[PDB]
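Report on one structure; see the data block that follows.
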Amino acid sequence: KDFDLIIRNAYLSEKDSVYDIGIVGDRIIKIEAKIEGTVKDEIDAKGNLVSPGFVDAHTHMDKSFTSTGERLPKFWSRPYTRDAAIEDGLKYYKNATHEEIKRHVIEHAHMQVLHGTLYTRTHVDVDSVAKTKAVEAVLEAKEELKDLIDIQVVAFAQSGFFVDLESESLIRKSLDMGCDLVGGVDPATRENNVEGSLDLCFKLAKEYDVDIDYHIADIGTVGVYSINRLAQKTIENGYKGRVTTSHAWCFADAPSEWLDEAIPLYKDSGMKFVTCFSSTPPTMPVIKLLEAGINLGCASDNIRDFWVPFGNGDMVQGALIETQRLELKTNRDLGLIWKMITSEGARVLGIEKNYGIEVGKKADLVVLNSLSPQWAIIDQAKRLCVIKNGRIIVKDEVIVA
Amino acid sequence: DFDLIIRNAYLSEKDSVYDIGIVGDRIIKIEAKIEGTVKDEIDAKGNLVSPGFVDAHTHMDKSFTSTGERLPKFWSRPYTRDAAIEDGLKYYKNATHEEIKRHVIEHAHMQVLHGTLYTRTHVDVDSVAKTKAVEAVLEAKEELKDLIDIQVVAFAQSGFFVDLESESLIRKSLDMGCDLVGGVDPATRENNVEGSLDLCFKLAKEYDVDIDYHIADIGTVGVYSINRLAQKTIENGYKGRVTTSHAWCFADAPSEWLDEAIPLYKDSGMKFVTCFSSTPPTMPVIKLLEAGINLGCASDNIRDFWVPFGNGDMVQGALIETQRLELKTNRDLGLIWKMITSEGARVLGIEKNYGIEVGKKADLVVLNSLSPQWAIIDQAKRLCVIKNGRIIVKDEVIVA
Ligand SMILES: [Cl-]
Ligand SMILES: [Cl-]
Ligand SMILES: [Zn+2]
Ligand SMILES: [Zn+2]
């Protein structure tokens, strides 16, 4: 048969028209208004949007769903602070077993693929209590999940390199076990040492030739200062394009001139950013960042744990959440958010060359029940079909892999 | 014996699981186990059963006018009140009775699918819509009465002192049977705060109806406008009969302005509605509720030239509010749940017949989640909706 799979009547946003999509193995082979030829399996999109797989650029699969199990969410009789949530992890990771972490990771993944997410980058706690236990469970589950979702794994020193002094050796080990990236947390208010926390991160990154994804959630000028130091060291170390800053809440409350002055530094350093829809500050200058050409992806962050009680692993729900946080309504703006959950996330992850609905690219696709990006955000219809490596893995809200 | 029993229903106010027995349109028995079987039963399977959600502010008449193309119509340009007013005037020129009616019913069906059984809609009354939109809404309201209770506000969307035909058209609308009267922005729309408000109260007293005013003006001008409204509420003997919609101004006005006004609002019995399509992120929602202010919640417009969004789903709206307002604790999520239920009931005036208690209306929603908190978080679809003791929704289908 000429194609292994054809998608019929697929509206493609980037072309603003309806096409048949022909697939062989794990690749898109043909995109034509009508495809002639024999074919093994077919899906009719019926004039609706077909999209590349959504990118969830920042998750914590390892400690997800730990809030579940009772009538009320566990942990949430008290308000969120970073330091208190760090203490809850340490206590949780004391008795947590390999298999239950694994189970949580797989559950998290299944929930994501059900919503059309086919690429994620997760961080995993590495500290003196979790040790490499959580890393091992994640890497193992990642192996089992490879026909459903691509996972990048950040060795994440959640307690601080200069607070928990066992962090440096545990991370080295985690990187040797095969984690893809390295990152720490809040150089200023967590580490109390900006130059040293950052220099150490770059040293470890260069030793194992891995990219970097840093949690910088500190607000105000202290946050912008921290990100500036990071971007400057990015250049000094020859790591242009290899560094991501997660959160960057500080862009919301720091004076706007601080960001205006830093933008050229961010472009020069190839600095990439991820805003999580469970925390994007309402005054975050998201539109402004994108119009200035900054690479800004989007993400669930934590899901149903002791940091964040929320989460459905659904980036289309997350897109709606961002329109509301940021008070957007125009079709153009809703389109920029759609880019955030797709092609911007691809760039953050480094996979842009194989990403998109174009001849030659990976047959990783989502058939939606809505007419357009805008309409999908608005109506929140469930996914009709999910396709990974040219194979149907989701149909009718069931994982059929 | 019972016309209907709901089995294994978790009830939040009691924090326990119960069977619920219903006869006609009333709840008759709430017991841990109800002895005997009946023809019509629903098993909630340990999940939350809730009173019907209240969507305290909608515009059913002009809903879904954005639909019909690949991209939402109207939204190639940004929102301003005045521009959206002009779009309505143009839309209402050629709009027919039946098309408005169709939109109203569609809106209602969408709402009941999500467990909303009570709504208050505003309907445009001005020199182009005239009473055409009122007539279509009232008619559809009559057809929908087995699905959802509707209150209808005669709403002078263009301004009493801007469109001078408004006063007579509203009087007519009220005589046709609209339940409430309201205007818009006494300051930046009417350019006359004392007169726009005094006229609204005159019309209200002529027809003995309650009031629901759109005050979206920001800052001190908004708070000042609401203060004048609350003060006239007292002067006119209308304590408890006045609702202020939006009140965005509580978000940006200095906090001391609100602190000083709160006793006035309590004295006047002022009621408020925040719409989840616009609640400002710094709106002091929690603070209002802890001070004992009655604050309901609402979709506002749905897929029109004011708001492109909307699914008429208050549980989705509750999630939206947690994100706008940055709430996470179980207590705070519980206050939002109150906003979409019992607070809305109070705004609408129906609290005596509202709740899952013996004696109250058998208007209920069987959810697929364990608790208010878990429902907000997981957004599971509704299992069953019951209105006047009859099943009207099952497995996402309207079965009435
Ligand atoms: Cl330093
Ligand atoms: Cl005045
Ligand atoms: Zn994180
Ligand atoms: Zn309104």
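In order, the residues displayed for chain A correspond to 3-403 in Swiss-Prot numbering, which applies throughout.
This entry, so its header tells us, was determined using X-ray crystallography, 2.2 Å.
Using N, Cα and C of the backbone, Cβ positions are placed for all residues, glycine too.
If you check Swiss-Prot, you get these features:
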type	residues	note
BINDING	A:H60, A:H62, A:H217, A:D303	Zn(2+) binding site
MUTAGEN	A:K65 to R	12-fold increase in kcat with ammelide as substrate
MUTAGEN	A:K65 to A	30-fold increase in kcat with ammelide as substrate
MUTAGEN	A:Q160 to A or E	Almost no effect
MUTAGEN	A:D188 to A	5-fold increase in kcat with ammelide as substrate
MUTAGEN	A:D188 to N	No effect
MUTAGEN	A:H249 to A	No activity
ACT_SITE	A:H249	active site, proton donor/acceptor
MUTAGEN	A:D303 to A or N	Almost no effect
MUTAGEN	A:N304 to A	Almost no effect
MUTAGEN	A:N304 to D	7-fold increase in kcat with ammelide as substrate
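Positions of the features from Swiss-Prot, shown on the structure.
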{"residue": "A:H60", "record": "Zn(2+) binding site", "Cβ within 10 Å": "27"}
{"residue": "A:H62", "record": "Zn(2+) binding site", "Cβ within 10 Å": "24"}
{"residue": "A:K65", "record": "mutagenesis position", "Cβ within 10 Å": "29"}
{"residue": "A:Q160", "record": "mutagenesis position", "Cβ within 10 Å": "26"}
{"residue": "A:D188", "record": "mutagenesis position", "Cβ within 10 Å": "21"}
{"residue": "A:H217", "record": "Zn(2+) binding site", "Cβ within 10 Å": "23"}
{"residue": "A:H249", "record": "mutagenesis position", "Cβ within 10 Å": "27"}
{"residue": "A:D303", "record": "mutagenesis position", "Cβ within 10 Å": "25"}
{"residue": "A:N304", "record": "mutagenesis position", "Cβ within 10 Å": "25"}
Neighbourhood of ligand 3 - mutagenesis positions from A:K65, A:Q160, A:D188, A:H249, A:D303 with Cβ under 6 Å: A:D303
Extra residues within 8 Å (Cβ to Cβ centroid of A:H60, A:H62, A:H217, A:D303), Zn(2+): A:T61, A:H125, A:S248, A:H249, A:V276, A:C278, A:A301, A:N304
Spatial neighbour of A:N304 (mutagenesis position) that is closest, considering only the binding-site residues A:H60, A:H62, A:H217 and their CA atoms: A:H62
Rounded Cα separation (Å) that holds between A:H62 (Zn(2+) binding site) and A:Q160 (mutagenesis position): 11
Within 10 angstroms of A:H249 (mutagenesis position), Cα basis - recorded positions out of A:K65, A:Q160, A:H217: A:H217
For A:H60 (Zn(2+) binding site): DSSP state (helix, strand, coil): strand
Where A:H217 (Zn(2+) binding site) falls in three-state DSSP terms: strand
Candidate recorded positions A:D188, A:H217, A:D303, pick with smallest Cα gap to A:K65 (mutagenesis position): A:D303
Spatially closest candidate among A:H60, A:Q160, A:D188, the listed recorded positions, to A:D303 (mutagenesis position) (Cα to Cα): A:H60
By Cα-Cα distance, the member of recorded positions A:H60, A:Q160, A:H217 nearest A:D188 (mutagenesis position): A:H217
A:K65 (mutagenesis position) - helix vs strand vs coil (DSSP): helix
Distance [Cα-Cα, Å, rounded] between A:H60 (Zn(2+) binding site) and A:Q160 (mutagenesis position): 14
